[PDB]
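Quick notes on the structure that follows.
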Amino acid sequence: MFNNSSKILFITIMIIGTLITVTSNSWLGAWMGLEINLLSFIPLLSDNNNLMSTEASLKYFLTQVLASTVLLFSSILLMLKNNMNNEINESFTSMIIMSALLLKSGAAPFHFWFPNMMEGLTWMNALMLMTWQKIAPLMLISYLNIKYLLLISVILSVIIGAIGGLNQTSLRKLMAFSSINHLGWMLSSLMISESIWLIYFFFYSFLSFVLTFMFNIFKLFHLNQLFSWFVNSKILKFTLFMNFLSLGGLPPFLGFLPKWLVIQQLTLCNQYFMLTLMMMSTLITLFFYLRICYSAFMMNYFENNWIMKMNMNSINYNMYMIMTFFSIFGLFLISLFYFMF
Amino acid sequence: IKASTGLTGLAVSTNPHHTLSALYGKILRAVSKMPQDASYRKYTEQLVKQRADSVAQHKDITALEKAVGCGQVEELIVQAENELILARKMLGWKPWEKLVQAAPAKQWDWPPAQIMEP
Amino acid sequence: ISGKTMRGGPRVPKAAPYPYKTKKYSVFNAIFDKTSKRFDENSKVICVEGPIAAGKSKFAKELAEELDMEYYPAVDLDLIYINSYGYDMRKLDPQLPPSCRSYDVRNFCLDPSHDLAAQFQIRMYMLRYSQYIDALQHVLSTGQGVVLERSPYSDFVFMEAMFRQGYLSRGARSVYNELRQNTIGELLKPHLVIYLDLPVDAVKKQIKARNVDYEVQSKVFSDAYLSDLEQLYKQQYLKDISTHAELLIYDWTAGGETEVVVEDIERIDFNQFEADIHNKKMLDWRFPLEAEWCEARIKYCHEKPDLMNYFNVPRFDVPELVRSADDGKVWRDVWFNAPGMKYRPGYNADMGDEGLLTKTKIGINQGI
Ligand SMILES: Nc1nc2c(ncn2[C@H]2C[C@H](O)[C@@H](COP(=O)(O)OP(=O)(O)OP(=O)(O)O)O2)c(=O)[nH]1
């Protein structure tokens, strides 16, 4: 719900379409829901006001459409040669279905479209692609059970997902790379278990949701803008920016709670090597986040002169920094969460 | 009230007296700025004042129409507005002055090309 | 656009005006209340231009008076220095001399050699630009016409003017010149533009009649500076407006007779311009549907903060535009510790606010 009333409509149709997928009984039904998602999302992404939006639209459509094409196609084969939706075993019939889904959600080797997207997308449009356009393909990846492909995805889901993030100066591309890394954790987590995967995505949704929702608020689009963005005290400049470290999930930031949950269950599966690699790369993720937080940790920097006052929406700001406060002191709610047992 | 003006574009206008009065006032001032020895001035006052004096006695628009003649009120206001533009342009034109140019000899003579006795 | 005199009375608003001053506008609210319903004939923007000291404030006041629009007074640089309880932050002496001490039009006129002048040179454009959005807010809410004495669109005239004099930096000229694009794209051009044209000498005659101890005795008033207005207005500023807005040029205000100006404007109608939409003139006002009206309306009644935040442009490559950190830190200390600035307006209970401990309200685009 950004400018027009039609935003509500397409969001609604999108929700129904994706909800069909997660509740879909057979591959065909899931494919049906996916395409409905494809419809509902293109108009929001393809704003008619500017240019960059429109180019992102062809790339999104021209990619997702092929993804759906291959997905249904590989479905027929699996559900021919096995004559049954739940094949007895994972063969060449099934890896193609993942390769479809991995591209649709933008996983490791199939990601290049995803950074190019961010240039076009505005903030909440990006946000909405970040969070919700990754549920359905992932929940389907749950049904597919090929260990090694997910493992190669998890291996490569952080390497590029962090090395690129080091390089980007446009906040749009950084969020892309930040999520591809985080997407590495979901994929591993879903290889292990689903209840923990459900939790981890939710906290990721929450965290990414608050993050970009302030970037929308202040319209900070470039590292220079972050250094230049006026704040009266240059203290809330720093209090608000703890969340950039909640990205890395360092204990006193509530991003630790999901990463701890995934780590605990994953090592219980004994894939210790995989943990080491993802967790090695996590530092590189947190590395450029400090590169972001040079703007706020120290105080009283050199600033532009013309600005005298800084202003923002009531609704967005009122919602935003409630979510932030939780990102600050979230852990002590250790009791409040009972879904881990 | 008359339903139509009988003409396309020319719409029925209410408060015609107010509009006509206001137009007459402005044109009178517009000619006021003119020099006092301009024939254009000399006549516009008497004509306009005759009109602007007829404007009052006939509250009925149709009665006023007959009294003023010269057409219906809807066009009549346009006539007034035209003249407003005329005065503003007239002041800018200074046509009360004397001859700008004397025609060359044999300019306005018809038939042409005939020899003459000096 | 039509004068009350030809109305034989006052104009009426076609529908109940929306309290945009004191109420927030929502997309829910757009669904619940239509926009162009209120719109009428006069829903348009008549911008004014002229060489400085043209006294057009009284002109625009009367013009809006007898055509029933809003006057919207001119630039008020002091408002940076004004607060909920009035007093001037210019009161605060040069405690922080280098780039925290004030600079008004007085200071500019006394001396444009100070690099700190560039501050208002851009902040002055923002003030115009913020005013412009206020005008659009009033239009789209009430449907009533507006008249701004001067526009951000025209501000660059003075900009290039001061730079040609040499007063601004080559750096600052680039900063402002590129930075206009960033925001200036996001405004609707006025329907009609009226420009007033005296010569440089003639305006010097009148500015000497203004008798202003911070201008008339000042030194900026060279023919070159006060003429650069003329060239820039004549070609650079006018032409693009001449493309979009309808342009009228009388000689000037003094001989500018209001009533003939009233009549000339009224004669210039725009139903004539309701032809092919693709026409580039009036282009920024062709709103197809009531929904698109509301998009424009919500975009100004609910995104003024967004409009302001476009100004957030990082440029630490210009020294005069950079501020010293520790000094700037103190400049922050002064402003927010000074009387009537500790909290949001209405919550400076140190300076008098009562009704607190229960009050939780905040105004639409209420400053902060
Ligand atoms: N540096 C700079 N100064 C400007 C600009 N625009 C106006 N000013 C300055 C020049 C003038 O000395 C002063 C305003 O004086 P005015 O000539 O506008 O008085 P005026 O008789 O036109 O009536 P009014 O100003 O509307 O009350 O502000 C600008 O764009 N940049």
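How was it done? The header gives electron microscopy, 3.7 Å.
Every residue gets a Cβ built from N, Cα and C, even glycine.
Taking Cβ-Cβ distances under 8 Å and a sequence gap of 6 or more within the same chain, A:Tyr148 (variant position) has no neighbours at all. DSSP gives A:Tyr148 (variant position) a helix state. Under the heading of natural variants, Swiss-Prot lists A:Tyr148 to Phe and annotates it as follows: In strain: Zimbabwe 53.
Quoted from Swiss-Prot, the note on natural variant A:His182 to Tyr is: In strain: Japan. Look at A:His182 (variant position): DSSP puts it in a helix.
According to Swiss-Prot, the natural variant A:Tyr200 to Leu carries the following note: In strain: Oregon-R. Long-range Cβ contacts of A:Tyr200 (variant position) within its own chain (separation 6+, distance under 8 Å): A:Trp185, A:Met186, A:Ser189, A:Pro258, A:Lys259, A:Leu261, A:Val262.
In sequence order, A:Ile155, A:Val158 are the residues of the chain that are 6 or more apart from A:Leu277 (variant position) and have a CB within less than 8 Å of its CB. Among the sequence features in Swiss-Prot, the natural variant A:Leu277 to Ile is noted as follows: In strain: Oregon-R, SP1 and w1118iso.
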Residues near A:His182 (variant position) in space but at least six apart in sequence (CB under 8 A): A:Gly161, A:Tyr204, A:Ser208
Coarse DSSP state, helix versus strand versus coil, of A:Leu277 (variant position): helix
